[PDB]
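**Student:** Quick one: structure below, then a few questions.
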Amino acid sequence: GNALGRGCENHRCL
Amino acid sequence: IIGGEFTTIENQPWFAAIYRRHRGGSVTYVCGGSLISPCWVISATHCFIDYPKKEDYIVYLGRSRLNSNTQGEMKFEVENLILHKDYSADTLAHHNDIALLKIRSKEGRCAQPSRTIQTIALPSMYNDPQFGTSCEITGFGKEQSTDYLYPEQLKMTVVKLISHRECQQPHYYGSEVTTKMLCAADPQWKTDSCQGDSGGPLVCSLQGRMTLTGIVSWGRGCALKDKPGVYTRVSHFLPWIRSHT
């Protein structure tokens, strides 16, 4: 995922 | 939550803790949510959009701790995961960042209200508190930007609502923040929501009633000067919430 803040929780790369 | 206070679920009894189960059996925390009726938890679409499989998710109510049990807590599966069809994400801003989770226990039951489990009232149409109003946020999100684990105990803090005019200033968010969003921050930039707090409540006392005014949605960093937390303006989404529940 990514640790780039509020909005980015539980994200998937690609 | 950066700064603020450790709390317990009796102080925040509408708070829902949402986790995702992974293949292999590990469970990680995803986001917060709020109980708006016994069968419905409201959260943010961005928390689920990349893993939109309702079977993956576990919702707890009456839970004060991230990885230990709280007396009175109740565990749920997601019967229906409803994301907003017009959700999108820009570099910073998230749009239509709102989601509904219909919850059910393994027995098919919805929440049972108790001292540690209660619903939060929705706002009325076009009725938000005045800028400068103090409101509370709750969550298990990061306490510092250097944290790689979430806190074990639930936190809350108090922030002040910021006008749209102020939040659209060039050193704030300019035109990236819209009228369907509410900004809130600490005048000293010492306390704020952070990653992991998304989906959780911004609660304001509105006409003597604790009201779900906002949902934690986005922001540049955490407790960064001139960079408020940005919240989904729940009062704009009442027709969507009503049609989907």
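Numbers in chain B track Swiss-Prot; the residues on display, in order, are 179-423.
When the header is checked for method, it gives X-ray crystallography, 2.0 Å.
Any Cβ shown, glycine's included, is placed from N, Cα and C.
Just lifted these from Swiss-Prot, have a look:
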type     : residues        : note
ACT_SITE : B:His224        : active site, charge relay system
ACT_SITE : B:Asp275        : active site, charge relay system
MUTAGEN  : B:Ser323 to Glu : Abolishes phosphorylation, proadhesive function and ability to induce chemotactic response; when associated with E-158
ACT_SITE : B:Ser376        : active site, charge relay system
**Student:** Report, as a single number, how many Cβ atoms besides its own are within 10 Å of the Cβ of B:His224 (active site, charge relay system).
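**Tutor:** So the number of other Cβ atoms within 10 Å of B:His224 (active site, charge relay system) is 30.
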**Student:** Using C-alpha positions only, work out which of the recorded positions B:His224, B:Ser323, B:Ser376 is nearest to B:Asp275 (active site, charge relay system).
**Tutor:** B:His224
**Student:** Using the alpha carbons only, what distance in Å do you get between B:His224 (active site, charge relay system) and B:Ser376 (active site, charge relay system) once rounded?
**Tutor:** 8
**Student:** Near B:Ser376 (active site, charge relay system), how many other Cβ atoms are within 10 Å of its Cβ?
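**Tutor:** Taking every protein chain into account, the count is 33.
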**Student:** For B:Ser323 (mutagenesis position), what residues in its own chain, 6 or more apart in sequence, show a Cβ-Cβ distance under 8 Å?
**Tutor:** B:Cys372, B:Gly399, B:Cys400
**Student:** Helix, strand or coil for B:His224 (active site, charge relay system)? Use DSSP.
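**Tutor:** Going by the DSSP assignment, B:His224 (active site, charge relay system) falls within a helical segment, counted as helix.
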